[PDB]
Amino acid sequence: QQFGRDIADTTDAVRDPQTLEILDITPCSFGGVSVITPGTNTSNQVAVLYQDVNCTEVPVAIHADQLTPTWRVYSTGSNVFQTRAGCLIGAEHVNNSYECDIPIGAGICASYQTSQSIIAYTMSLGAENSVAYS
Amino acid sequence: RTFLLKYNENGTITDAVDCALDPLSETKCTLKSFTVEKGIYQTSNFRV
Amino acid sequence: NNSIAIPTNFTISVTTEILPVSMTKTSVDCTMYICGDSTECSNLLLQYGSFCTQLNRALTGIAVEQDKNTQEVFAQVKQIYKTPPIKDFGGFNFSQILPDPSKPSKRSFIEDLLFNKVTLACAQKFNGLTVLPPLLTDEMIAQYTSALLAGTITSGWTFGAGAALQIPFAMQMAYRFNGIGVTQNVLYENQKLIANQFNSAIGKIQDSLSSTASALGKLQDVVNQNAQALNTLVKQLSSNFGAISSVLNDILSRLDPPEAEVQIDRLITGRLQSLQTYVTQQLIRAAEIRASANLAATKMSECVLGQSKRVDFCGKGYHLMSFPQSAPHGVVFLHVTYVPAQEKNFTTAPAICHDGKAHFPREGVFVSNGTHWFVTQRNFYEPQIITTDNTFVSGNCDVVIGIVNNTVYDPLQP
Amino acid sequence: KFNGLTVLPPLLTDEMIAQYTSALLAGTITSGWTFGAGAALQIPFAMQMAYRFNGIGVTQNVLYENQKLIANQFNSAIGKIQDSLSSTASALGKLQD
Amino acid sequence: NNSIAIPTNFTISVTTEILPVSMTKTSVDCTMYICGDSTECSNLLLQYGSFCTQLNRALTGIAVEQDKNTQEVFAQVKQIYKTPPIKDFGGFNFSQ
Amino acid sequence: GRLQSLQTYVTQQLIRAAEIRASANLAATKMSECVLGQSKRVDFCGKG
Amino acid sequence: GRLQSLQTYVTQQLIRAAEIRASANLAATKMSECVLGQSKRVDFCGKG
Ligand SMILES: *[C@@H]1O[C@H](CO)[C@@H](O)[C@H](O)[C@H]1NC(C)=O
Ligand SMILES: *[C@@H]1O[C@H](CO)[C@@H](O)[C@H](O)[C@H]1NC(C)=O
Ligand SMILES: *[C@@H]1O[C@H](CO)[C@@H](O)[C@H](O)[C@H]1NC(C)=O
Ligand SMILES: *[C@@H]1O[C@H](CO)[C@@H](O)[C@H](O)[C@H]1NC(C)=O
Ligand SMILES: *[C@@H]1O[C@H](CO)[C@@H](O)[C@H](O)[C@H]1NC(C)=O
């Protein structure tokens, strides 16, 4: 063998012609970057959603070390929260649950609630209630 | 850079927004507008 | 002219019906699919106008509709009701259709069977094709249904019309039969009979779905369509469209840019046709599900939150009520329908003449053993003595065809 | 025909389609609403004419006292279909489209 | 304030309503359509990936779905009935 | 050109087939309501 | 490039035509039921 194919007929694994070591090849660009933003006339601070990156390889996947300093501000920090839809940066997580207005994914939403910031939380399916049945 | 300049009825530019300052600025050139209601948007990746 | 068929018994029947609600959430990036990590390629794509700002926008428009479709089907109520701990529903057993609190998941007993009955099979994310998570995860999907049963079973149908009003379940179906033309004395004399039959009906459908019989035929097609179409898009990148190679990197290592203007563009034109067909075929498929989604949404407002008098719209037979349950990429309706059992060969007549006066049935039919006459409900044989209270007098006796002479017992001054 | 256009026959032939309509025609006449919800229940058509009036608020007695008038009038409406379909101005526009 | 209308007679009328259920199923084969009776042209078509193995399932997908329409509209009864030998329908003449 | 000619025919057929589905389902719902039983919906099965 | 400009537009408009066509028929169904008579079905002409 010299190289391996897949359903896409793309070279995913190749054999080293020198060390004869089995190794894999794959790119991780995650070009579908999304931002959660309120009305553009309301505020400038926003939250950026990264899709399926675990936000631990952000400086490595895009090589943000040699990039402009404005990209490294949102690349890492204490404002990091991980969802089932990816890692969300730029929002303060809250332990409450409201009827959300901004759909993001994986049951996580965003809002404009108070010192102002954008909060992200699991949406509230409704007001819990019980029926006095007998 | 990719610049989006808006012109008044006279043609004099009163304000301009660069589309590389922050990922918020990437939204405007992606959508080709400024005053857009609240929601969620996706911008094509442009980092090199 | 004078033969009628009135059932003498009845049986309860529970059927199933599958309807898709939301399809697979897919989105295609502009530059990644056509040519990834090539700034010399995106320059040539820029001269072909604005296609990917239309196709992705159209594809994103599916995502808004898909999340909206689930909201207008499942989030019909605004409060999450809870079933009471005391499962004393007048002889009925409801454990199989309600979520088990012991398990850490909110999926009910039959939803686990449904979730493994149909599958979805993921790893080809590298070449642009990605999958956005749905707005409502499967844990929350089961939570909506648990509240919806907690409203219909316990609060009647009033919870779909305002504040929930408590009611016994023996009460609920008692005058629910009043909506199909039979009085409410049937169930109170046959509550034990209907309870075991209803419980066995749940057991009968449970074994069929737990067996090898594939009853979820409609669900597999929509998953395959949103899987076969993507796989065709995956395989289509391996074709050269007549080029010297099917990969642009080799062409970038083969021909100079002056000589690559002709070569790359015909690849770019070919692959745009490949992507345009996918976005087009995704819209009609999204349009057909949306037509079915509104059908599911209508059945949510009609077949669940109340009693529907439309024939054969909720299952098969007379409607009593339904049990919505969560399913992957769809919903499952459990219509509990009323089916008449074996009947008796009756002899009928439109009217009775007593003293030259015509007595017509206020509510029901006129049936006879063969010598004596009785009145009963149209859809159930409960013979009664002909009185002046169950009939009303109108017209003479020489204007109605088929009238028969008979007597009427007068109970006011016996 | 030429150039690869093949027409597959319908799964149900036109002859068998009429039999389902014939089955529905006998089902509607001799059963009414019972045969669509379980076992067929035979019932006189004169009776079934009454029980649909009760479904629209019309009293049971209106049919029986005016049975003769309805019989002549209902067939006249049926007979008007031929005059409305055999004319030059065809009413079958939707199918023709 | 005190005027109501109650009809003293009634009229029975029948109206024709038209709704299509299915159309003629079509199928196109690319092997002889695009390149008619020429094996030197089909090899160019083979270099275009899989469109004509993708369009055939689209038309057949329509034809399979359209055959479902005929069964969904008419075949809603599990029994086949027949008219009784007598025709005592209370004055109604249904032979038309 | 012929593939584009064939493609627009397939797209036209698929659009029209979906409308037949909407009409047939309306016909199917009518068959379940207008014929097999009695419908109290106003002005759904004809006029009156 | 210009025929493909129209092919994209006409396909989308026909698809969007079906979206309105189902909605208009849905309104027409509500037009013969919710106003021209009294409707018995639940949550079809508003909540409650
Ligand atoms: C922003 O625009 C919205 C438009 O709906 C308006 O309601 C709101 O008051 C505006 N806010 C500011 C701070 O201009
Ligand atoms: C993300 O990184 C953390 C840190 O090691 C790891 O524990 C976690 O499993 C990662 N997420 C996934 C989905 O692998
Ligand atoms: C939310 O709850 C978790 C566990 O109870 C806790 O670790 C976390 O600090 C809480 N968050 C806030 C903002 O209090
Ligand atoms: C009504 O039934 C009687 C009893 O058989 C029969 O003689 C009579 O002809 C029937 N009526 C009509 C109109 O046929
Ligand atoms: C209607 O109007 C008349 C005179 O204008 C009046 O006598 C009557 O009381 C009114 N009825 C009602 C219900 O207002």
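Residue numbering in chain A adheres to Swiss-Prot, whereby the residues present occupy positions 563-676, 689-708 in order.
This deposition comes from electron microscopy, 4.5 Å.
Yeah, the Cβs are placed from backbone N, Cα and C, and that goes for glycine too.
For the published mutagenesis A:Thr676 to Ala, Swiss-Prot gives the following note: Partial loss of O-glycosylation by host GALNT1. Around A:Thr676 (mutagenesis position), the same-chain residues six or more apart in sequence whose CB sits under 8 Å from its CB are A:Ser689, A:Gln690, A:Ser691, listed in sequence order.
A:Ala570 (variant position) falls within neither a helix nor a strand when secondary structure is assigned with DSSP, and so counts as coil. Annotation of the natural variant A:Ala570 to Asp in Swiss-Prot: In strain: Alpha/B.1.1.7; the original residue is retained in the structure shown.
All protein chains considered, the CB of A:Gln613 (variant position) has 21 other CB atoms within 10 Å. Where Swiss-Prot documents A:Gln613 to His as a natural variant, the accompanying text is: In strain: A23.1.
In sequence order, A:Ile598, A:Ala609, A:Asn641, A:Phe643, A:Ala672, A:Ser691, A:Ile692, A:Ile693, A:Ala694 are the residues near A:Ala653 (variant position), counting only same-chain partners six or more apart with C-beta under 8 A. In Swiss-Prot, a natural variant is listed as A:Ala653 to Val, annotated with the note In strain: 19B/501Y.
Listed in Swiss-Prot as a natural variant, A:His655 to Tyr is described as follows: In strain: Gamma/P.1, 19B/501T, 19B/501Y, Omicron/BA.1, Omicron/BA.2, Omicron/BA.2.12.1, Omicron/BA.2.75, Omicron/BA.4, Omicron/BA.5, Omicron/BQ.1.1, Omicron/XBB.1.5, Omicron/EG.5.1. The number of other Cβ atoms within 10 Å of the Cβ belonging to A:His655 (variant position), over all protein chains shown, comes to 15.
Under 8 Å, Cβ to Cβ, and six or more positions away along its own chain, A:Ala701 (variant position) finds no residue. While the structure shown retains the original residue, Swiss-Prot records the natural variant A:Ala701 to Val with this note: In strain: Beta/B.1.351, Iota/B.1.526.
Here Swiss-Prot describes A:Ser704 to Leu as a natural variant; the accompanying note says: In strain: Omicron/BA.2.12.1. Under DSSP, A:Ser704 (variant position) is assigned to a strand (E or B) in the three-state scheme. Sequence-distant neighbours of A:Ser704 (variant position): no residue of the same chain at least 6 apart has a C-beta under 8 Å from its C-beta.
Of the recorded residues, A:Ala570 (variant position) and A:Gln613 (variant position) place their C-alpha atoms 22 Å from one another. In this structure, the CA atom of A:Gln613 (variant position) is 18 Å away from the CA atom of A:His655 (variant position). Secondary structure at A:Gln613 (variant position), as computed by DSSP, is strand.
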